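Only one structure is covered here, and it is reproduced in the block below.
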Amino acid sequence: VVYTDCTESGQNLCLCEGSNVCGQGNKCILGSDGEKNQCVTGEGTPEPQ
């Protein structure tokens, strides 16, 4: 039950915490304002098409 990496801050079923998944029910923000990545809960969508 693993996924792929994200492409931008905001997706969900991707990898944002280094290589750990970050997203279902929540929403990560990888590299904020040209900064770092972090996981927060919110409004987004799965990365897989």
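Here the Cβ of each residue, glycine as well, is placed from N, Cα and C on the backbone.
What Swiss-Prot says about this one:
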type    : residues     : note
MUTAGEN : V1 to G or S : Decreased affinity for thrombin
MUTAGEN : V1 to L or R : No effect
MUTAGEN : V1 to E or K : Strongly decreased affinity for thrombin
MUTAGEN : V2 to E or G : Strongly decreased affinity for thrombin
MUTAGEN : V2 to L      : Decreased affinity for thrombin
MUTAGEN : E17 to A     : Slightly decreased affinity for thrombin
MUTAGEN : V21 to A     : Slightly decreased affinity for thrombin
*Would you pick out, from the mutagenesis positions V1, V2, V21, the residue whose Cβ has the largest number of other Cβ atoms within 10 Å?*
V21
*Take the C-alpha atoms of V1 (mutagenesis position) and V21 (mutagenesis position) and report the distance between them in angstrom, rounded.*
10
*List the same-chain residues at least 6 positions away in sequence whose Cβ sits under 8 Å from the Cβ of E17 (mutagenesis position), in sequence order, or say none.*
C28, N37, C39
_Tell me the Cα distance separating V21 (mutagenesis position) from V2 (mutagenesis position), rounded to the nearest angstrom._
8
